[PDB]
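**Q** Structure below; questions to follow.
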Amino acid sequence: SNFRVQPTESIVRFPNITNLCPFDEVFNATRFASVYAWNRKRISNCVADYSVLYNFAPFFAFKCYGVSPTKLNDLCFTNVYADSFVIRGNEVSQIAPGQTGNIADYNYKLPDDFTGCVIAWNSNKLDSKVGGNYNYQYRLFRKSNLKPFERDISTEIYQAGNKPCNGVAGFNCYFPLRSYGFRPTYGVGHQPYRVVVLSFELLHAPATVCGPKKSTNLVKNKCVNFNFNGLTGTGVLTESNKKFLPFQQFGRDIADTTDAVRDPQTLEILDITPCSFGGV
Amino acid sequence: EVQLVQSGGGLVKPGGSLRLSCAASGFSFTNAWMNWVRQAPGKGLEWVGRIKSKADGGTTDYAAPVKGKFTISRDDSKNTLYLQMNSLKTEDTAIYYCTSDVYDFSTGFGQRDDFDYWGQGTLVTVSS
Amino acid sequence: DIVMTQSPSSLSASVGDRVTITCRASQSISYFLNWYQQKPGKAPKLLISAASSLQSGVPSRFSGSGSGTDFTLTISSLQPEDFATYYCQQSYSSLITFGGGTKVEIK
C-alpha cells in the first residue's frame, strides 16, 4: 500500500464580515416585478444565511444548478444577483438553462453555464384578483431571442409583415406585451407563481458573500485540513516569499492546483504543501 | 404635461341623457385605462365604471347602481373618453371625474388599477 | 361588492403631529388598496399605491403599511397643507369601492 500522513486539525478562514444579507427584502416584498422587466438586485459584502430561505412558504421549486442547497452555507461566492418576477404555473419549467418558450426567448433567458439556484412558490393568495390581476405582463413578440440576463422594456409596436404600422396596432401589427389574467379560480398551471433566481459566481476576485461558517485560529507547520473562503483542501501551510501583487489572491501550479493562498483576514500569503506521502 | 379636459356637463330633466367627454393629452391614451368617478355633493367618492385599453380587450365594468343605465365608450383616434348616461333619476347628481390608470412599462412595478391622473371634474345636475 | 370602512372620520391634529388613519376591508384584499387626498374644492390626488408604495411627487412624510384586512396611513409630521379628506380605495374586486372618507382638520 501507500502511506500518508493524516490531518490533526481543521481550520476555516472566512472574511471578518458582520452584516447580514438583505434576503428578507428580496423575498418578503409587497410586490414583484413583471417578468418582462424582472427586478435585479446586487447582493455583496454580507453574510448570506440561507437557512432562513425556507421560512418563506412551502417552496414549490428550489432547483440549484452547479451547487446543492444543503451545502449553500459552506460556500463563499463573490457576487450574488437576485432576479425576482412573477410567472404562471406551467411556465415555471422555462426558468432553467437551455430552455425555450415565451419566457426563455422574449422575457428571461438563463445562460447555458448557469450556476446558482431557482426558487418558485405559489402566490395565488397574494397576486390574484377576482376581476383579474393585470399588473403582470409578458412579452409575446420580438425580432430575436434574448441574450442571457438581458432585459427588454421596449414597448414599440411589433411589425411582423412588410406593411408598416405607423405606430398603430391592428392586423399584422401586434402589441409586444400581453398581460396575465390571474384569478383565484384559475388552475394550478395558470395561477401566479413568484420566482426568485440567485446567480452566484465563484473564485476570481475576493469573495464578498459567505455562509455563517465560524473562522478558527490559523495554525502553520502542521498537516491540517483548511478551508479558505470555500477553498477546501489538506496540507501544511507555511510562510511565503512570493511577490503576491495586492490584487492577487491565490496562486496555481503547472497542474492548476492551488499552491499559494492569501489569508482572508490577515492578508498574508501561505504556501500549501501536500502532507508527506509515498509508497511502502 | 398630462391634461384631461372635460366637457358636456350640465343640468337635465329627470329621464334625460347627457354625453360627457374627457379629452386626454400629454400621455399615450391607447395604453391607459380610463375610469369614471363621481362625488355626490357633500359625500364621499363613488366609482361609476371602467373601460380597459384596446390591448386588454376593452371590456367595460360598471357599478351596481349604474350597470343598466350608463355606457362608457372611448376613441383612441382623438384621445377622448365618453360616458353616456340615460334614464336618470334624482340621485345621479354629482361631480364626475375622468381618471386614468397609466401603466409604467419601464420600471416594471406598474399598477393597473390606480387613478394616476384626474380630470378637473364637471358638474351634472338632475332636476325638474 | 366589498364592504369597506374607515376609522376614524373626524380626527384632527395640530402642526407637527402624528396622524394614523385605519382602513378595514370586509375580506382579504392582499395589497390592492390605494390612498387618495382630496382638498376642499379640488380633484383628489393619489398618495399611496398598493397600500405600501409612495407615489412620485408625494412628500416622504406619508407612509403606508398593512396587508390582509387592516391597512394604515401614517403622517409623521403634520403640516398646514396636510389638512384634507383622505380616502382608501380597494381594487381587489372588479367592482371598485371607495372608503367612507376621513376629514383631518385643525384645532
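Our numbering is plain: 1 for the first residue shown, then up by one each step along the chain.
Header entry for method reads electron microscopy, 3.4 Å.
Including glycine, each Cβ sits where the backbone N, Cα and C put it.
Reproduced below are the annotations present in Swiss-Prot:
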type	residues	note
MUTAGEN	A:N28 to Q (Swiss-Prot position 343)	Reduced viral infectivity
VARIANT	A:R31 to T (Swiss-Prot position 346)	In strain: Omicron/BQ.1.1, Omicron/XBB.1.5, Omicron/EG.5.1
VARIANT	A:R31 to K (Swiss-Prot position 346)	In strain: Mu/B.1.621
VARIANT	A:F141 to L (Swiss-Prot position 456)	In strain: Omicron/EG.5.1
MUTAGEN	A:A160 to V (Swiss-Prot position 475)	Increased resistance to neutralizing antibodies
VARIANT	A:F171 to V (Swiss-Prot position 486)	In strain: Omicron/BA.4, Omicron/BA.5, Omicron/BQ.1.1
MUTAGEN	A:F175 to L (Swiss-Prot position 490)	Increased resistance to neutralizing antibodies and human covalescent sera neutralization
VARIANT	A:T232 to K (Swiss-Prot position 547)	In strain: Omicron/BA.1
VARIANT	A:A255 to D (Swiss-Prot position 570)	In strain: Alpha/B.1.1.7
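Are these features on the surface or tucked inside, and what are their neighbours?
**A** The secondary structure of A:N28 (mutagenesis position), as reduced to three states from DSSP, is coil rather than helix or strand. Counting every protein chain shown, 9 other Cβ atoms lie within 10 Å of the Cβ of A:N28 (mutagenesis position).
Every protein chain considered, the tally of other Cβ atoms within 10 Å of the Cβ of A:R31 (variant position) stands at 23.
DSSP classifies A:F141 (variant position) as coil under the three-state reduction. Under a cutoff of 8 A between CB atoms, and with a sequence separation of 6+ in the same chain, the neighbours of A:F141 (variant position) are A:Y106, A:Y158, A:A160, A:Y174, A:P176.
Using a 10 Å radius centred on the Cβ of A:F171 (variant position) and all shown protein chains, the other Cβ atoms total 9.
Here the Cβ of A:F175 (mutagenesis position) has 21 other Cβ atoms within 10 Å, regardless of which shown protein chain they belong to.
Within 10 Å of the C-beta of A:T232 (variant position) there are 11 other C-beta atoms, taking all protein chains into account.
Long-range neighbours of A:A255 (variant position) (same chain, six or more residues apart, CB within less than 8 Å of its CB): none.
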**Q** Among the recorded positions A:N28, A:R31, A:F171, A:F175, A:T232, A:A255, state which ones have a Cβ less than 8 Å from a Cβ of chain B, giving them in sequence order; state 'none' otherwise.
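**A** The recorded positions close to chain B are A:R31, A:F175.
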**Q** Using the alpha carbons only, what distance in Å do you get between A:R31 (variant position) and A:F175 (mutagenesis position) once rounded?
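**A** That comes out at 25 Å between the alpha carbons.
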**Q** Between C-alpha atoms, which of these recorded positions comes nearest to A:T232 (variant position): A:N28, A:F171, A:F175?
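**A** Out of the listed candidates, the nearest Cα belongs to A:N28.
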**Q** Filter the recorded positions A:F141, A:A160, A:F175, A:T232, A:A255 down to the ones with a Cβ under 8 Å from chain C's Cβ atoms, keeping sequence order.
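**A** Listed recorded positions passing the 8 Å Cβ cut to C: none.
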